[PDB]
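Scroll down for the structure; my scribbles are underneath it.
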Amino acid sequence: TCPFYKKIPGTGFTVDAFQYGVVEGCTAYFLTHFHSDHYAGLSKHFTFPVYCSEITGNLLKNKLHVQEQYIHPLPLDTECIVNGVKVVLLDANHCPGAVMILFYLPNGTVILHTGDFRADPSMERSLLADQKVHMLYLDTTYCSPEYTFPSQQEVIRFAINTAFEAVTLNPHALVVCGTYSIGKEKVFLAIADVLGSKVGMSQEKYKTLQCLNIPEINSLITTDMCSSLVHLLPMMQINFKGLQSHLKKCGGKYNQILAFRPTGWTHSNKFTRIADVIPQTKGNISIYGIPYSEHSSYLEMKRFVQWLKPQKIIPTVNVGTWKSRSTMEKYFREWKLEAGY
Ligand code: NI
């Protein structure tokens, strides 16, 4: 049974609600992004209307085989009428194709559902500038002040400088980057660009990247592993055993691996600055955990909410424990008292 924080009142609509069977009263199912916790339940046998971005619709058709007649892509930043209700899709600054959804209810209420997002001051100059929001359905993944991490730009600067140094010292080093979902593609694209290489990967991952509308992608990636000195591997293989096993397969081309594991937040962010980050090393293998986040930091979240001044907030993450719920409610009241809304 579908929980309340996935239903949009006063509509026939649900958000990221595909794992509950046929939801009573649902005339259109929205999908904010192509991450498995959110699409859980979709397949080629789904027969209700799915509303989403163009890039999410390419993934639904090619990766999950949803039939074309049930896929309804909408452009971004454009007022659209769905089943008699005005909606707008906005870029979420999460993974490729990820959106927030603005719903303009028949009774005059305006609802924003953030999906998963990384808040940014640029969102203060989207179509959000123009009107009031009554209810905010908020991605609260990192809603606590202990959750600090650098800008994506600082993280990428570290990765490129680290990879370029290593390979210039040793032209026989291979660089490996872990992946398990879409998102964070700048990690492996920026490293391959500084090294003058395409990124090599499995047929299954190449297919996924081909659905993402990235400019000049055919110039940036390949399935010919022999031609590339940046390889992608499943995140589960990014360990000393997996990396040893990969280096064996490379036919004596390489004598060293430098690997990256993009994570979200980890508790080493409480102590160590990005610039001071060091790897774990065994022999000719070194692994860097880098804190590349596609969710808001606490401070980014706080800024966005204090600017938007919503009348009510409904969290969509960390909702399963009383302690998490109580913590989040306390921060929402602080933010409201501090800003005066
Ligand atoms: Ni996500």
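Chain A is numbered as in Swiss-Prot, which gives 700-1040 for the residues shown.
Even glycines carry a Cβ here, placed using N, Cα and C.
Pulled from Swiss-Prot, these are the features on record:
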{"type": "MUTAGEN", "residues": "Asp838 to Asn", "note": "Impaired nuclear focus formation, reduced interaction with PIAS and increased sensitivity to cisplatin"}
{"type": "MUTAGEN", "residues": "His994 to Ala", "note": "Impaired nuclear focus formation, reduced interaction with PIAS and increased sensitivity to cisplatin"}
Filtered by Cβ under 8 Å and at least 6 apart in sequence, the residues in the chain of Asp838 (mutagenesis position) near it are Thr813, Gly814, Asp815, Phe816, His994, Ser995, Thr1015, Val1016
Other C-beta atoms that fall within 10 angstroms of the C-beta of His994 (mutagenesis position)
22
Reduced DSSP assignment, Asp838 (mutagenesis position)
coil
